[PDB]
Structure formats: structure tokens, C-alpha cells
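> Please read through the structure below; I'll follow up with questions.
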Amino acid sequence: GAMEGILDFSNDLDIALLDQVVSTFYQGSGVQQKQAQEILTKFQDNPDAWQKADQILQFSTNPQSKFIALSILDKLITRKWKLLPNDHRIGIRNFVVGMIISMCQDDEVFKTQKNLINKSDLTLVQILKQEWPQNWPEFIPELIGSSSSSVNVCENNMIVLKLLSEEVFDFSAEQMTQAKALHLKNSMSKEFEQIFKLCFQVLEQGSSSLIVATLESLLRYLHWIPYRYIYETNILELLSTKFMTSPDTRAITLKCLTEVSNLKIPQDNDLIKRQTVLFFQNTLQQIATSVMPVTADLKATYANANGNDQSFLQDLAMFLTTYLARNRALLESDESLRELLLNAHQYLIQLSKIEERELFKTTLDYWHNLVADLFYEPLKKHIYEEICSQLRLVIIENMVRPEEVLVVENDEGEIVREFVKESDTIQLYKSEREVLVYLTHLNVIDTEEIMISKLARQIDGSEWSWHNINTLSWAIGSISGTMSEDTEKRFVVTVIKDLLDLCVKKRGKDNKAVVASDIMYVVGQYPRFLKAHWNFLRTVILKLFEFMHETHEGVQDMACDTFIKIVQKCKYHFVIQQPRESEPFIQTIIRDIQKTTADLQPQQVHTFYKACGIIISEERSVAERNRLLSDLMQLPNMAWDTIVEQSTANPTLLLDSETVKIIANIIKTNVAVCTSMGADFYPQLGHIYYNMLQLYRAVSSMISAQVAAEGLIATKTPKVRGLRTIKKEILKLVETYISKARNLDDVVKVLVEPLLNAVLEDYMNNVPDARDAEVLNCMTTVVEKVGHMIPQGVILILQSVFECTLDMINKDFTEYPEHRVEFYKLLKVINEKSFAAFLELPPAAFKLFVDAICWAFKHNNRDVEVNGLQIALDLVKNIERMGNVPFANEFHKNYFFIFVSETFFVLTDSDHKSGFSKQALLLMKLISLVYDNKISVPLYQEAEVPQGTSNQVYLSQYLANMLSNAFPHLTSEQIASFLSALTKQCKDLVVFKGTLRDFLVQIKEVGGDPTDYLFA
Amino acid sequence: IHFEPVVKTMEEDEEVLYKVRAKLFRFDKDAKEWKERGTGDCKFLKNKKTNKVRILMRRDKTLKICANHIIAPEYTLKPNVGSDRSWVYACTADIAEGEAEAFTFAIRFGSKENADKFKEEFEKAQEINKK
Amino acid sequence: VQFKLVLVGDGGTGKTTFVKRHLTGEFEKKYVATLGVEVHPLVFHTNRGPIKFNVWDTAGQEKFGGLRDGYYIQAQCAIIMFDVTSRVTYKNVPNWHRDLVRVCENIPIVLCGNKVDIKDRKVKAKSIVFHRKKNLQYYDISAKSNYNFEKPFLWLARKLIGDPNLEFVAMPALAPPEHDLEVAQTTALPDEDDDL
Ligand SMILES: *[C@H](CC(=O)O)C[C@@H](O)/C=C/C(C)=C\[C@H](C)C/C=C/C(C)=C/[C@@H](C)C(=O)[C@@H](C)[C@H](O)[C@@H](C)C/C(C)=C/C(=O)O
Ligand SMILES: Nc1nc2c(ncn2[C@@H]2O[C@H](COP(=O)(O)OP(=O)(O)NP(=O)(O)O)[C@@H](O)[C@H]2O)c(=O)[nH]1
Ligand SMILES: [Cl-]
Ligand SMILES: [Cl-]
Ligand SMILES: [Cl-]
Ligand SMILES: [Cl-]
Ligand SMILES: [Mg+2]
């Protein structure tokens, strides 16, 4: 293409062609934009492209061309600056400074080319980071001098200083060594008095854009400057009065005052206290007179979203909440400051009515901070009684749907079951509940009165709406635990009586669904009440059972969830015989279980059975418990027994899709009950166990047969997915039981051998796509719980899953994601609980183990990566614990340097930043092994180095070589100093990590200072 | 004395024969894989003036059309190897993304029941489009 | 008629997946790293007429960054993306924000925490506060489940058009007019476990 001409550096640069490529990129579209983009990227990445920058800057008629020229220079300056000969450095600095001066002096350019100028200023700042103050000591005095000369130049200087303060104080942590950052912080600190003088002068003398630029720079300084600059000058007065009045400066001044409300400031000093009160007082008076009174409808203002109102309101909220959180104590004692305190809070009340979730969270965080303080601090709550009373209203009327309420309104005005969970309101609900709980404790009478009377207006119909009955109901449920049992008694009674009244009066299925969701939520939130009112509890449950036959699927699902919620708390009352009842309610429930659950979806049936298991485990007498368990299991066990008889006689019957569903639901029912009963489930497990393992084998044969007959595509078919579900649920059941078992001798004597026999060879001898990841998961739990008791079984597990699973996952990082994850979990527990199993591996298999570990920590998957690093660490500890024996000596000779170099590789490649902490920990461990002479053999083979030589000397030599070849742009000195520091710091993780971070900075550039590694 | 008081979907002319939630896929031939095209309500729309019946499907929230084509009599609903709750069929003239393009579609439902109800209703609409 | 939107954030946070979801409806499971920038027009129909975003989906991997902040010139709005399963991605949000606002000084910006579908969330909701002092809108999203997937564009359109009550509306639906099928039949539909 014509456009590709700029890529030939053997020919002189056609600036007109560059400008065309650039225009085509930014202003073009389609294929031409795409071609032009590639060309510009190739151009920009040419390691000589920077030599063209002056030419472009001088001759280009295109601002974007010149921007791109400045990016090319920025890259040179931040990575290879110290490579250049000194006259190129001076030359680059001169034409950058000169371009800035020149663009500022031409007003039309200043007005219209802001992007370019800002980019120039950043480019200058990158030069300062390299050169200042050591090779540019007059930069600041001269900048100050230049400022007075022109208003455009002065404005721009403020931008330069803002960017410099940012680069040095706010963004230096990740981008500079500790030593260099300190250097630059000290340098800026030493010159600040003169910068401040210029700043204050500009602010005092009052052009609006110059003032705004100066205030934006001040905002940055407030992050770090000494407090005397803020409190001992007249700057607070200016900020809180003059700069609040004009809307041009008001936005940034408010942000400055928010930062000021955070300065480090003495706690005993009465004058500073007076000044902190005064700036707030001024600020609030300016808002009231220039912006809006305390009575103004901010909800409405925000919704209108005129001009910059939303951001202003956001900023006011941040200012008020920040200031009051630190300083409201200053305003609480003096009666003359009371009006200010209460007005500031009244603004917050108004801000809290705004419909904007993220803003609500900001204000709510502040309310929590306040109400928590009022709960504990003597003599405070009365000050805020009216603020609190208003807050009670705001929270109650803006309560968000809790996770339990499964009905929602659709766009068609129908109350439907939710499609998905409102995952993003979980936390908001919790925060709202927390505040409302405090508010209720602060005045329980006020809260009752607000709620009961809001309810009154729902019955009578005056405020009736779904929105209003909902938030009220959620609010009411949310304060459970805040009242005395006795007041709670009367309160709940009142609320429930009224919600019942409400239901009767509300014709239609959408109304009934809303009101039923609300009643179910409230009753489920008050178990203390339920435990005290048996007739009521029982009638509630019978009613939940009625809802299990509802055609409205939202109500039905909620009934199930509410049933288990109530049972989790009230289970004792279902297990005993209540006065004046003929049997424990659990007996009544079990008996009618087929009727009750007839219309439920299977997973709802399983939840039901799980609830019953919770009750049954309350019975501690073993004979009675087991009988309850076998009663509960009657229907699944009868279905099971006929399935087993049929299946054994003819394996074709297992073929049927309907039978496969039936079997899966049987096992799932067992899982559900086992989950709630844990160790108490054993007798039921015993009833099915041997036949269940026979079923696993039968199903396994069917799956293999189908894959042989239809191909791998078989694994996608509904038939085969149905058969694997059986296998997975069987593994889940066994896993669930073993994870909770208390009799481990029975696990080992009775459960394990048949389990291993049934699952391992089957897993091993299946094609990869037919292998179930859940086998590995099951085996992890087995090793976790009883691995120490079954050393030979652990050997068998490794033999069966290790090599074949590794070969599935060692081609790339993406295939078989579940296997990958379960595989490293299993290796982790084996390494932790039955290390002997690895000691028994043949040498080739052990190498693959080491390979597997190193492969793990090259993953970007966190699941895997984290386990890989932990295994490596645990492995080193395991080797170490063996002491001076041949296996350990051989492990070091073979593997110490593989681990060191592999760990360095992931530390330094920039694609494994999430693992830094654990990587650093592993490296420190490995280095400390040599430092402390815990390696008993030479790591070096003999004649590689003199006979008496130490591993410490050899380790340094090995590392210096490794690093010299991996990072050839580093000097020898840099490498030596880095290694000296790292080895010295190998007992102090915090410092050790700083040194690693410093190295990661230096490898990104040329000519880093080796003395940086002496930082302390 | 009277006081003066203070001061298009294109589905307007159609009858909704049938509505069901669905996920729609299209088969990318070059890479042999299905790609999701949308999730939402799949509607059978019978035009009051022509008695002709179309499939119209819009994505949740954005309400963008992901299917708009006549339920052709020549079309046939086929099972997919992986599913007991989907149909695959070839469509020669879909106008969801502008100009009429041919596609192989797959449409999946919440249950086998819904898939079966869909097919029944799909063949009913084919007969209507015959008359 | 038309607005330049730049999309920035760490590699693997789901920028391209999110954009594709909006463009074609699809969910791309593979991670193919963006090289510099991919530009895509994206139109929404609203009660105030059509709005077109020209979406500059930029590269998050440093090695593939291309023109970097050169991409942001004349951006009229932005999305900053992170991944709630990866803490380093939230940690770097201030870095993306800094580079962006240095070029685009007064534009509406949405911060999106993607992948909220993943059970094991690492960036706690409570932790997410960077947007507050920077005046960014924030949303939990998932390109995979479509959780809040429309909100970032609906918010930006309201800001750009200057209309708080702007809504997405149904686009008009015009009257509509070989071993290729067997392959389609015998290629399994993805995610057969899903609700739909
Ligand atoms: C709509 C009903 C309608 O008629 O329109 C939906 C509604 O049925 C949903 C109801 C739900 C989920 C639960 C109710 C609250 C269960 C009913 C329990 C009930 C009537 C218990 C009786 C035995 C009872 O205890 C009555 C006599 C009491 O008055 C209580 C309502 C209050 C109490 C416990 C007073 C006390 O203990 O002193
Ligand atoms: N679970 C889940 N995965 C997602 C989601 N969004 C994207 N992904 C996955 O995340 C990976 C990376 O997505 P991609 O869009 O390529 O990321 P990107 O931010 O564009 N990366 P780059 O900046 O390098 O171009 C893909 O494997 C994709 O399927 C989500 O919401 N949930
Ligand atoms: Cl420019
Ligand atoms: Cl109890
Ligand atoms: Cl040297
Ligand atoms: Cl960055
Ligand atoms: Mg991408």
C-alpha cells in the first residue's frame, strides 16, 4: 500500500504521508482504518522512530501526528534514556521545552491544541524523572520565573507541577525503585516553599482558567505537603469563601477541601480546631447562599441532571461525609456550633434521598459510622434524634429486595419469579439492615411507630402499592433481633394480623403473590417468635405446604426456601412431641411427604428432604434417629430397591432415559439428606453402598459402550450425560459423607477399598473426554480425611490418576479446566498428608511431579497457580524435614536450581503478577536453605569449582549468570548488588519483597543505579 | 367558564399466536461451532392483512431483533445431537441484521415440553402459511 | 448521531467478549488477546432515536498495547473494565483512569466489574470505591450471564444525549420475505447445562 511508505527508514520521512496515515486512522473507518492502525503501530515501535520526532514536531500539520511523536519519545525516555549520548539528551530536552514555550505563546494554539500541550507536559515530566534535580537544578526557580512573564505559560506551568506531583507521590510506588522515589520526594519537598509561594500568589491575585489549573495542582499537593502550609496561611479562608462562590472554581475547591479534611493535624491544638470548624462553617454558608438551601429537593435536582449538578452533588456528599466522620466531635459540644452540625446533616439526609445506588452507598457508609458511634458514645444520641428519625424513613422507604424474596415485577406489570439472582444488591441489603438495626436500638418506639403506621396506610389503601408493601415488609423482617422478646411478641402479632387482613382484601394472583412473598419473608425472619408459638409455627408450615401446590412458581419456590430457613432455626420444635399433639411434627411430615411434594420440581423435593434431615439430626438417641432416617428414606429406598432388582437382571433397562432420571433423583435425594445429616447418615449409606458401587460400574460400562459405538460425540448426547450424572452424584454422595464422617475406622475398613476398586481403573482406562473430574475431587476428600490411615491406597490413587491426568492438561493452559483444578488440589493434599506416596514413585514419575508443579505456577488461573506455589513450598518443607539422607541430597542436586530458576521466571515475566507474594516466599525459602547451610551436599559437581567452596558462593555465581543471560541489558554491578541485597534479606520477607520489586523496576529500563539495592 | 387545561414496533398489525422464552444460535460454517445470537421471547406473529405467520425474537433488555423470518412450509425442525430440548433448521431469508441472509439456526428452550410445544406450534403455523 | 467510546482495562478482563456480546449476541469462550485496538460501530435504538457508538476496544496486555493513550484522543466517553475474580485488575484501575483522563479531561466514564457469574469472587463489593471521588458510574456486570450488560451503554447514552429519561426501545420489525445441515445437527450446542 501507498501508506506503508513511512515504514522504510532507508528513505527520508514523508511527513505529508504520515499525516495521511494518521488521519486515515483517527478519521477513517473499516479496512483502511485497520491497515492504517497497523502501519502506525509498526512505525511507532521502530527502535529508531524517535529520531524522526523533531522532524514531525517541526513540520507536521496534524496534532495527532505530533501526539504520536511524543509517545515515541516517551518510550525512549522511560526505557532507554541513559543509553543516549549526552548531546542527544540535551537536544531532546531543549526541543521539548522549546515546543512547550512556543505553543503557549501562540494563544490560538494554546486554546485549540490542549491535548498536544498536556502530552508535551507529560513528556517533559518523564524527562524530569530521569534528570531532575541532579542534572537540572534550576528547573523550579526558572519555571517560577517564567510564570510571571505570561498568563498562558503560568497556567501551563501549573499543569506541569500537577503532573510532576502525581508522578512522584501518587504513582511512584509501582514505577520507581524505593531509592529513586525517595530521592524525587525529597527533591520536591526541598523546593516546595517556592512552589507554594507562586501558588498562593496566583490564588490571591485572582483569569478563571489559571485559577482552576492552580487549584487542580493544589489538590495533588494536599496528598503530601506539610499541614502548616494549609493552616498557617490564609489559604483555608480563600478556599472556603472566594473559590466556593464561582461555579468554575467550586468543583475543584470542594475536592481540595475534602482532601484538607484529611491532612495530618495535631489533636490538642485549640487554634487548629478553630480553623477546621471555620472552613466548614464558611463552606456550608456558601452552599446555602450560592447553591441551594437545606430544604431543597436534591432528589429532583439530581434526576434533572442539568450541567454538572450530579458531580457537584456527589462531591458535596464526599465532602460532608469525610469531614463529619473525622470532625463532627468538634461541633457537638459548643451550643453555637449546633445549627451547623445539624444543617450539615440535613444536607446529608437530602443527599440520601437521591436515586443513585452508588451515591446511596456513600451516604449509607456515613450513616453507619454515625449510628455505630451513637450506640456507644455517652450523651450523643439526643443531639441527632431528629436526624435519626428522618433517616429511619429514608432507609425504610429505600430497602432493597433481600436474597430470599424470589418474586419481582416484570415490564408487563405481572409479578413473576426472577430469571436470575440480583447478585449486586446482596451487600447493599446487608448495609441497610445494619444501619436500620442500629436506628431501631437508638429509638425502638419511633421505629415501631413509623412501621406500624406505614402498615396502617397500606390496609386503609391510602399508600397501597407493591413498592410500598414490599419495602415495609423487607424493613420489618430486617430488624429482627432488635426488640425484646416481649415487644417483638406484640409487634409481630400486630404486623402478621395486618398482613393477613391485607391478603384477604387483595383480589387476584399478582396481589396474592406479592403479599404471600412478604408474609413468608417476615415469618422466616422471626424464629424466636416461632419457637415460642407452636400453634402458629405449625399452621405456618401447613400453609407453606399449601404453597407447594401453587401454580405460581415464584411462590412455590419461596415456600420451599422458607420451609428450610424456618427449620434451620426451629428444628427442635419439630422433633419433640408438643403439648397436646399426638406425635412429633416430623412424623406427620414424613408420613405425608408424597402428597406434600407431589407438584414440586425434583430439586425442590431434594431441598424438602434436606430440611427433614436437619430435624432428624436433632434426635440424639441412636435407635430413634436411625428409624426416623429410614422412614424419611422410604420412597427413595423403595424406588431404589426395584431399580436395583430390575437393573441387575437386565442391563438394558438401565438403557431407558426415564430410568436414568429416576436413578439420578434417588442419589440426589441421598446427597441432600447426607448434606444435612453428615455423620448420622451412615446407616442409610450402608443400605445402598454396595449396590450403588455396582451401579457405578454398570453405568461406566454403558458409557464406554456408547463412546465405542457412536464416537466421542456420544459424551454430548442426553443419554450419556444422564449416565455421567449418575456417576457424578454417586461420587458427590460418597464425598459428602466422608467429608463429615466421625468414624474414620469405618471409612477405611468398609468404604475405601470398594470405592477405589470401583472408580480408579475406570477413570484410568477411559478416554480423556470420558473421564470425570469429580473422581479427583472425591479422592482429595478421601486423602484429606483418612489418607494417613491408607498409605497404600494413596499410592494406588496416584498410580491411577497422576500420569494420565497430567497428559490431559500439559499441552496448553485451557483444555480440561475442571480436571486441571481438581488435579492440583489432589496433589496438594497428597503432598501435605501422605508425602511417603511421592517417595515411592519411580525417578521418572517424580520428575513429572516436579514438572507438574512448575507447570502449575505458569498458569494464569488462580485456582491452579496458588496450589502450584503452595505445593512447591510444602515440597521443600517435606524434603527439608527429611534431613541429611540420600533422597534429599539427590532432590537438591536434581531440582534445587529448577525451582529457583522457574520461580525467577514467573517473578520477572510480567504475566504472573497475582502470584508475587507466594513466589517471593518460595524464593526466600530456597535462598534461605543455602544461606543457612541446610543443603548437605555441593549443588555443584566437582571440578566445576574448588573443592572447599560453599553453596552460597556457587548459588551467587549461578544466579549472576542466569540473570546476566536472561536480562542482558543489565550491568554486572546491577546484578551483583541485587543478588547481595536479596541474599542478605532472605530472613525478612517485607524487605526481600521490596528488593524484588526494585529489580522488577530496573529490568524495564537501562542504566538503573546499583546503589538502589542498598535502600533501607 | 371553561378553564383551558395545561397542554413504532411494526408488530402493530399482528396477532401473537405463540410466545416462549428461548436461546437462539446460528451455525458458523467456517469454524464448526454454534454461536449464540440472542436470548428472549420467541414470538409467532400472524399478520391480520395477509394471514402470513412469522417468527420474531428480540433480545432481553436491548430488545434487538435476533430472528425475523417467515415460518416457511419447506422448513423442517431437526434434533441436535447434544440436546433433547432444541431444534435445528435451515432458514433462507432472515432479516434480523438487515439484508436477507441464509442461516442454519438452532433454538433451545427451558424444557423438552417447551421444545415439543414449539414444534407443534411451528408446524401449525406452516399449515396457516400454506392456505 | 455518533460517539467515540474507548474501552480500557487489564488483559483478560473481558472487554472484547463484552463488546462481541453486544454486536452479535455471542459469547466467546476463548481468550484471543486484542492487538492494539479493534474498532466497532454499535447502534442502540432509543426513545430519542438511534445512537451510534464507535467502540475502540483497546488492548490490555502491555506487550500488545500499540498506540496506548494515542487511542484515547477525542474519545467522547469510556468504559474502564476490571475482573472481580482478579484483584490485580482492580488495583490497576487507577492506572487506566489516570492515563485516560490525562487525554480526555471531561468525559463520562463507566467503571465495570466483570465476571460476577464466577462463584468465587475476589474483589469484594465493599472494596469497590475508586469511582466515588472520580465521578465514575459503577456496575457489577457479566458478559457471560448478561447481568447488567446493557447498563453501561444506557448510562453513557443518557449522559451524551443529555436526557435522564432516555430508554432503549424495540427496533421496528419489517415484514420478512448442501451437506451444511448434517454438520450443524452433529455439532453439539454449547452449555447444555444452562437454564436456557
Ligand atoms: C393470603 C391469605 C388470604 O386469606 O388472603 C396469603 C396468606 O395466607 C399467607 C399466609 C402465610 C404465609 C402464613 C400465615 C400467617 C399462617 C397462618 C397462621 C395462623 C392463622 C395461625 C393461627 C393458629 C393463629 O395463631 C391466629 C389465631 C393468631 O391470631 C395469629 C395470626 C397471631 C398470633 C400468633 C397471636 C398470638 O399468639 O397471640
Ligand atoms: N466467566 C466469565 N468469563 C468471561 C466473562 N467475560 C469474558 N470472559 C472470558 O474472559 C477471557 C478474556 O476475555 P477477552 O474479552 O478476550 O478479554 P480482553 O479484556 O478483551 N483481553 P485483551 O485486553 O488482552 O484484549 C475469555 O476467555 C472470555 O471467555 C464473564 O463475564 N464471565
Ligand atoms: Cl493531539
Ligand atoms: Cl430449634
Ligand atoms: Cl558493571
Ligand atoms: Cl496501565
Ligand atoms: Mg480484547
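Going by Swiss-Prot, the residues shown for chain C are 9-185, 198-216, listed in order.
Just so it is clear, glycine is given a Cβ too, placed from its N, Cα and C backbone atoms.
Take a look at what Swiss-Prot says about it:
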BINDING   C:18-25, C:36-42, C:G68, C:122-125, C:150-152  GTP binding site
MUTAGEN   C:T24 to L  Has low binding affinity for GTP and GDP. Almost completely abolishes interaction with BIRC5
MUTAGEN   C:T25 to A  Minor effect on the interaction with the alpha phosphate group of bound GTP
MUTAGEN   C:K37 to R  Decreased acetylation
MUTAGEN   C:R76 to E  Probable loss of interaction with NUTF2. Loss of transport to the nucleus
MUTAGEN   C:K134 to R  Loss of normal mitotic chromosome segregation and formation of sister chromatid bridges
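Help me picture these features in the structure, burial and contacts included.
C:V40 (GTP binding site) carries neither a helix nor a strand DSSP state and counts as coil. Less than 8 angstroms from the CB of C:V40 (GTP binding site) sit C:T24, each of them six or more residues away in the same chain.
Taken residue by residue with DSSP, C:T24 (mutagenesis position) is part of a helix.
Around C:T25 (mutagenesis position), the C-beta neighbours below 8 angstroms that are at least 6 residues distant in the chain are C:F35, C:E36, C:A151, C:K152.
Under the three-state DSSP scheme, C:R76 (mutagenesis position) falls in the helix class. C:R76 (mutagenesis position): 19 other CB atoms within 10 A of its CB, across all protein chains.
In this chain, none of the residues that are 6 or more apart from C:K134 (mutagenesis position) has a CB less than 8 Å from its CB.
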> Far apart in sequence but close in space: which same-chain residues, 6 or more away, have a Cβ under 8 Å from C:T21 (GTP binding site)?
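Those within reach of C:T21 (GTP binding site), by Cβ under 8 Å and sequence separation of 6 or more, are C:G68, C:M89, C:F90, C:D91, C:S94, C:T97, C:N122, C:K123.
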> Name the residues of the same chain, 6+ apart in sequence, whose Cβ is under 8 Å from the Cβ of C:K37 (mutagenesis position)?
C:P210
> What does the Cα distance in Å come to between C:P185 and C:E198, when 12 residues between them are unmodelled?
22
> Specify the count of other C-beta atoms within 10 Å of the C-beta of C:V124 (GTP binding site).
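Other Cβ atoms within 10 Å of C:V124 (GTP binding site): 23.
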> For chain A, give the subset of the recorded positions C:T21, C:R76, C:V124 whose C-beta is less than 8 angstroms from one of that chain's C-beta atoms, in sequence order, otherwise 'none'.
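So the ones by chain A are C:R76, C:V124.
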> Where ligand 2 binds, which of the recorded positions C:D18, C:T25, C:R76, C:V124, C:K134 are close by, with Cβ under 6 Å?
C:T25
> Within 10 Å of the Cβ of C:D18 (GTP binding site), how many other Cβ atoms are there?
24
> Applying a 10 Å Cβ distance cut-off over all chains shown, what neighbour count does C:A151 (GTP binding site) have?
24
> Under 6 Å from ligand 7 by C-beta, which of these recorded positions make it: C:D18, C:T21, C:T24, C:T25, C:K37, C:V124? Sequence order, please.
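Only C:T24 meet the Cβ criterion.
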> Once the DSSP letters are reduced so that anything not helix or strand counts as coil, what is C:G68 (GTP binding site)?
coil
> Round to the nearest Å and give the CA-to-CA distance linking C:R76 (mutagenesis position) with C:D18 (GTP binding site).
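C:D18 (GTP binding site) has its Cα 12 Å from the Cα of C:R76 (mutagenesis position).
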> Helix, strand or coil: which one is C:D18 (GTP binding site) in, per DSSP?
coil
> Tell me the coarse DSSP state (helix, strand, coil) of C:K134 (mutagenesis position).
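Where C:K134 (mutagenesis position) sits, the three-state DSSP reduction gives helix.
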